[PDB]
Number of protein chains: 2
Amino acid sequence: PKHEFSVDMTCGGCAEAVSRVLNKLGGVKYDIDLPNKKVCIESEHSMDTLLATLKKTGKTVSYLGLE
Amino acid sequence: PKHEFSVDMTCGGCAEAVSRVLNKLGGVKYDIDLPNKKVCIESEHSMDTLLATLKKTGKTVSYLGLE
Ligand SMILES: [Zn+2]
């Protein structure tokens, strides 16, 4: 499935941090849109797991839905 | 014990995210210095707990020392 998240990133270092935690999770194909504060993740991992992984960063995260 | 870490923060959002993962751990008093990319932490938590907590940001972290 393909999920979209809102993630409050401000600089390219913020985007790098999201990339690093998602790399560490594994089993994801992701695309980070820094100026629109959006992260799109294609994964077999549950929405819960993706959301928990993103919130681990200490950034503000919410769910923009499927597809 | 007062621990000192290097954390590669490059914007104020990077710094706030550090403060939220530390708030989540709890039992910490801290100072985050953005231009010098340093986080000082007074805590009874072990060095390894603090290090692991900071690494959840997805940022590059290293240990500077202890007082
Ligand atoms: Zn940043």
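Quick note: numbers on chain A are straight from Swiss-Prot, i.e. 2-68, in order.
Going by what the header records, the deposited coordinates were determined by X-ray crystallography, 1.9 Å.
Just so you know, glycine gets a Cβ as well, placed from its N, Cα and C.
Per Swiss-Prot, the feature Cu cation binding site maps to A:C12, A:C15. The Cβ of A:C15 (mutagenesis position) has A:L35, A:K60 as same-chain neighbours under 8 Å, each 6 or more residues away in sequence. A:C15 (mutagenesis position) falls within a helical segment according to DSSP.
Per Swiss-Prot, mutagenesis A:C15 to A is noted as: Impairs Cu(+)-bridged heterodimer formation with ATP7A.
According to Swiss-Prot, the mutagenesis experiment A:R21 to E carries this note: Has no overall effect on Cu(+)-bridged heterodimer formation with ATP7A. Cβ neighbours of A:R21 (mutagenesis position) (same chain, under 8 Å, six or more residues apart in sequence): none.
When secondary structure is read from DSSP and collapsed to three states, A:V22 (mutagenesis position) falls in the helix class. Swiss-Prot documents A:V22 to A as a published mutagenesis change and attaches the note Has no overall effect on Cu(+)-bridged heterodimer formation with ATP7A.
Recorded in Swiss-Prot as a mutagenesis result, A:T58 to A carries the remark: Has no overall effect on Cu(+)-bridged heterodimer formation with ATP7A. A:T58 (mutagenesis position) is surrounded by 26 other CB atoms, counting those within 10 A of its CB over all protein chains shown.
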Hits among A:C15, A:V22, A:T58, i.e. mutagenesis positions with CB under 6 Å from ligand 1, come out as A:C15
Here the Cα-Cα span from A:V22 (mutagenesis position) to A:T58 (mutagenesis position), rounded to a whole number of angstrom, reaches 8
Cα-Cα, A:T58 (mutagenesis position) versus A:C12 (Cu cation binding site), nearest Å, comes out at 14
